[PDB]
Number of protein chains: 2
Amino acid sequence: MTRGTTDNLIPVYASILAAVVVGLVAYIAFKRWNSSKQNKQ
Amino acid sequence: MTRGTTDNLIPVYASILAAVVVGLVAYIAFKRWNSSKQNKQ
C-alpha cells in the first residue's frame, strides 16, 4: 500500500468513528428515554 | 481491493453516512435543547 507517513488517516478513521459511536449511543439513548423509562445508569 | 461487482458498497456508504449525519444532528440538536432555549421550529 502507498499512503502518507502519518496524521493522514489517523484523524480520518478517528473522526468517522466518533460520529458513528455518538450517533449510535445518542440515537438509541434518546430513543429509550423517550419511553419515559427511568433506570440506574 | 476486491469487492463485488455492484450493490456491495452502495449500502455500505449509505449506512455509514446515516450514522454520521445522525450523530452530528442528534448530538448538536440534543445539545441545543439542553439549554432550554425555545424557538419557532
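Along the chain as shown, residues are numbered 1 onward.
Determined by solution NMR, according to the entry header.
The backbone N, Cα and C atoms fix where each Cβ goes, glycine too.
As recorded in Swiss-Prot, the features of this protein are as follows:
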{"type": "MUTAGEN", "residues": "A:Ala19 to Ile (Swiss-Prot position 262)", "note": "No effect on dimerization"}
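With a cut-off of 8 Å between CB atoms and residues at least 6 apart in sequence, the same chain places nothing near A:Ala19 (mutagenesis position). In the three-state DSSP scheme, A:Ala19 (mutagenesis position) is classed as helix.
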